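Written out below as structure tokens is the structure these notes cover.
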Protein chains: 8
Amino acid sequence: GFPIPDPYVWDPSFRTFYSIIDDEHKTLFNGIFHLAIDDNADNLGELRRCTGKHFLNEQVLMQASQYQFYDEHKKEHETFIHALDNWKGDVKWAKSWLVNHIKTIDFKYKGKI
Amino acid sequence: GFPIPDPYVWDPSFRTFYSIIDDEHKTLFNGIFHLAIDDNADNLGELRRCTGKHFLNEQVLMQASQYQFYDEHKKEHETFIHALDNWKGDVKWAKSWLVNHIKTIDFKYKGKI
Amino acid sequence: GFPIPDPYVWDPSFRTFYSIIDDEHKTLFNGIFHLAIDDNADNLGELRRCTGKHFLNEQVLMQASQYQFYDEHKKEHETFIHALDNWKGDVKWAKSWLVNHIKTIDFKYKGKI
Amino acid sequence: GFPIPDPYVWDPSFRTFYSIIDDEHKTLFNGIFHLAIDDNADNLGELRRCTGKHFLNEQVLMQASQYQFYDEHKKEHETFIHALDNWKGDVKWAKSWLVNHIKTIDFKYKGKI
Amino acid sequence: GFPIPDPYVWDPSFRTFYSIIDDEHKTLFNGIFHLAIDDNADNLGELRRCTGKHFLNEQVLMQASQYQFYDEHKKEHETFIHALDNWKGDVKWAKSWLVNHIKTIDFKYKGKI
Amino acid sequence: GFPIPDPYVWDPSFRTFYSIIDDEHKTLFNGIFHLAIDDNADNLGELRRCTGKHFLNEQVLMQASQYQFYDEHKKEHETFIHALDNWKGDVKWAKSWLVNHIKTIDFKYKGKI
Amino acid sequence: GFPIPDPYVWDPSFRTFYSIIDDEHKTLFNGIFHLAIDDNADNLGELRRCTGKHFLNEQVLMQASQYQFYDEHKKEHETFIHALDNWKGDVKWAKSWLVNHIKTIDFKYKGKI
Amino acid sequence: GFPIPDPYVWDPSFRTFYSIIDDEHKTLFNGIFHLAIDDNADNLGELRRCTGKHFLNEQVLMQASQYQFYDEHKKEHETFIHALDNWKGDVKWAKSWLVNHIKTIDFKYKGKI
Ligand SMILES: [Cl-]
Ligand SMILES: [Cl-]
Ligand SMILES: [Cl-]
Ligand SMILES: [Cl-]
Ligand SMILES: [Cl-]
Ligand SMILES: [Cl-]
Ligand SMILES: [Cl-]
Ligand SMILES: [Cl-]
């Protein structure tokens, strides 16, 4: 139930306070931004790379402090990846998925990892 | 059967002689100290992060030398984490758990990792 | 002479083919994007952090293969940092500086680092 | 101007939001805590090690994003190290130095490294 | 169906644009090159080591971005390692296996890792 | 069937040509050397630490090039660790076990890792 | 005085017994191989990248054990880099320089790093 | 003043309580042990590599906590390296130098790094 940024770009309200994580989030917004303009293989691949890399890195930082809610978080990550690997062109869904994942799921680890 | 420090702060008698481990132990004492003053979600979270991170790191150092009693040690770690993840406000228990874990369990790896 | 993206966001034409670098570049465009909306300390600070980090990381990568034109490149980096640290509110110049630095200066290290 | 903690221990108001930094800061408070009780070589050594390590690590993190006020910060660090290396037993000064260094100098790098 | 280089050495048409991967690929060509001249134990071992190392490293980089087609790729890697470990002297097969693997299988991860 | 050095110390005939491995092997001879003079808990602990660490490190290097005979090698390592963790005082057996392990089992990975 | 490989490719007689180094050397031979066929910017770039990286990595390894003849070695590296950066098309000189650098200069660090 | 071990081998009395350091110290005793038997280039080089690496590594550990007596310690290291690089065969001096360096100079950093 959060606003979908237009243009679809990362903004400080999505800040987790983990500099590296925030920078990775910036890439995810950009990847979706282009996918909305030109929904092709190249743009999907850019997003897919940045997404797989971010999710893995974020998982590693969560594991570094044995984050209590890692298991549920990882399943969320898997659902988005699955959606990108069986891409049906729903850019609006992806836009809202990333917004909600960061503000509701990623925010849960604030001060815990 | 060891005395519970008052104020609850790390002291040299808890020294394992592994500088990094000793520095991480200092954070667990500080975490329980505040939890005892204000037993809220923020302080539990600080203790939780430091505890999850310390246990993981300490486990990595033990596995680096294939510590003989790694398994039983890891089981102790799991018990405290589980207690913190199902916190019922028994600070006195946590205070004694940490003191005893370090002096009886952690001290077992002295010179072995 | 290169067109200035509007909205000011990274796009594939800026690709250096170095995954890490391209992702860091996406963060610089986003930094300038918000600076253009609200020219305040927080927005400049975000850009300043990402810029300082990216330039250093890029320099380290260039140094890793003893990049031939490292010195000239470093001097360019210093100028942007200096501008950011003696900020006068010229967002138009910053937008132009980044676009031209990546496409003429960064592109020069393609296949050399 | 800030209150000197009693007992002299780290607390959440000193939070910089960098987990490694906050954890290292906890070790410095503890180091000074014991110095005040027993002003001896061993207690000074513990603080000296934790202080030398923390300052170096924090400096490296500031350098990682080419922190704008690194030089002034480094000069502050050298002043404290110098006092520790030419110790005259002024624990009251040390207690105040650390409190003020974190809240006025360290707090300056928030969101920039 | 690609041409088998003669002499059997790495050339720019095999470029993946990942510097470290391309440099490891150069060692595989050199390995097969000598096995073709003197199909003995020492040359098989040199190739085996560089192949074992490259496949592992490439696999790590693929996992770094959770490469979508990692499983089928690892199965390919396994097939060649299996061949090298039960070596019967079919140099011509090894020559075409490497050429085809890089150009059809490795090329699939371009821009994805 | 190799000679058992007397004094029990590492010598160049044990060289694998991997500087770090050779250095770790030197610690193993020294550990057994003292265990022969004073077969106590401290000396067994020293050897055990260096042994667990060397075996893990050596296993990591073997895995780095997916060493062909890793499995059988690891089984040998486990046998010596098991003997140290269920120590019955057979110093002569440990002396010959190490000498033979390096010269017949470790030597197998020469040029392959 | 050493024979110049033809085709110009690395061979076991150039082995230093350092896995990483030898693998890097293989890239240098391949780089000069193509330069000899087509003396252009891309081929010189590929060799320049690999040469800069190798020389740096080798220097780091030499420094790791504080190699006694590091200075004389570094000077030789600078001479080759200088040549590549002020390229005049003398592929024959480059072929001979690399062969002789490895067999007379690199071989000097055998067993010392 | 300290007794020179015979056989010249590391023993527990030389313990600094830093695992890595202690293991590296074991390689230095072994290096000198063989030099005393056969004072040749191969034995001097083994010791030299080990000594150079140990000294550098120990210096890196000292610097990590900005060890207070780092300069005086580095000067000692250089003294020994110089002797090894201008070797005149005084094994007796070398045996005494290492023993005294560890027990008087190295011991000074106990609990400080
Ligand atoms: Cl995200
Ligand atoms: Cl603990
Ligand atoms: Cl840039
Ligand atoms: Cl501080
Ligand atoms: Cl390949
Ligand atoms: Cl062994
Ligand atoms: Cl070379
Ligand atoms: Cl020493």
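Note that chain D carries Swiss-Prot numbering, so the residues on display, from first to last, are 2-114.
Per the header of the entry, the method used was X-ray crystallography, 1.8 Å.
Cβ coordinates are placed from backbone N, Cα and C, and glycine is handled just like the others.
In the three-state DSSP classification, D:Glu59 (Fe cation 1 binding site) falls within a helix. When other Cβ atoms within 10 Å of the Cβ of D:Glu59 (Fe cation 1 binding site) are tallied across all protein chains shown, the result is 23. What Swiss-Prot records for D:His26, D:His55, D:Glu59, D:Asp107 is Fe cation 1 binding site, and it gives experimental evidence as the kind of evidence.
Per Swiss-Prot, the feature Fe cation 2 binding site maps to D:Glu59, D:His74, D:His78, D:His102, D:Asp107; the stated evidence is experimental evidence. Counting every protein chain shown, the number of other Cβ atoms lying within 10 Å of the Cβ of D:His74 (Fe cation 2 binding site) is 20. In the three-state DSSP reading, D:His74 (Fe cation 2 binding site) counts as helix.
D:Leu99 (mutagenesis position): 24 other CB atoms within 10 A of its CB, across all protein chains. DSSP assigns D:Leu99 (mutagenesis position) to a helix. Listed in Swiss-Prot is the mutagenesis experiment D:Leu99 to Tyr, annotated as follows: Decreased auto-oxidation rate.
According to Swiss-Prot, the mutagenesis experiment D:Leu99 to Unk carries the annotation: Increased auto-oxidation rate (when X different from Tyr).
According to Swiss-Prot, the natural variant D:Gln64 to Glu carries the following note: In minor component. Other Cβ atoms within 10 Å of the Cβ of D:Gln64 (variant position) number 14 in total over all chains. D:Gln64 (variant position) falls within a helical segment according to DSSP.
What Swiss-Prot notes for the natural variant D:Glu79 to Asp is this: In minor component. Look at D:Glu79 (variant position): DSSP puts it in a helix.
For D:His83 (variant position), the number of other Cβ atoms no farther than 10 Å from its own Cβ, over all displayed protein chains, is 10. Swiss-Prot documents D:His83 to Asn as a naturally occurring variant and attaches the note In minor component.
Listed in Swiss-Prot is the natural variant D:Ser97 to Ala, annotated as follows: In minor and major variants.
Secondary structure from DSSP puts D:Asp107 (Fe cation 1 binding site) in a helix. Sequence-distant neighbours of D:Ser97 (variant position): residues of the same chain at least 6 apart with a C-beta under 8 Å from its C-beta are D:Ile5. Looking only at Cα atoms, D:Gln64 (variant position) sits nearest to D:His74 among the binding-site residues D:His26, D:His55, D:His74, D:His102, D:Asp107.
For the pair D:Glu59 (Fe cation 1 binding site) and D:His78 (Fe cation 2 binding site), the C-alpha distance works out to 10 angstrom. Remark: of the binding-site residues D:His26, D:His55, D:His102, the most isolated position is D:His102 (fewest other Cβ atoms within 10 Å of its Cβ). Measuring Cα to Cα from D:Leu99 (mutagenesis position), the binding-site residues that fall within 10 Å are D:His26, out of D:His26, D:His55, D:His74. When secondary structure is read from DSSP and collapsed to three states, D:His26 (Fe cation 1 binding site) falls in the helix class. In this chain, no residue six or more apart from D:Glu79 (variant position) has a CB-CB distance below 8 Å.
Those binding-site residues from D:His26, D:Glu59, D:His78 lying by chain B, with Cβ under 8 Å from one of its Cβ atoms: none. For D:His78 (Fe cation 2 binding site), the same-chain residues 6+ apart in sequence whose C-beta sits under 8 angstroms from its C-beta are D:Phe56, D:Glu59, D:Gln60.
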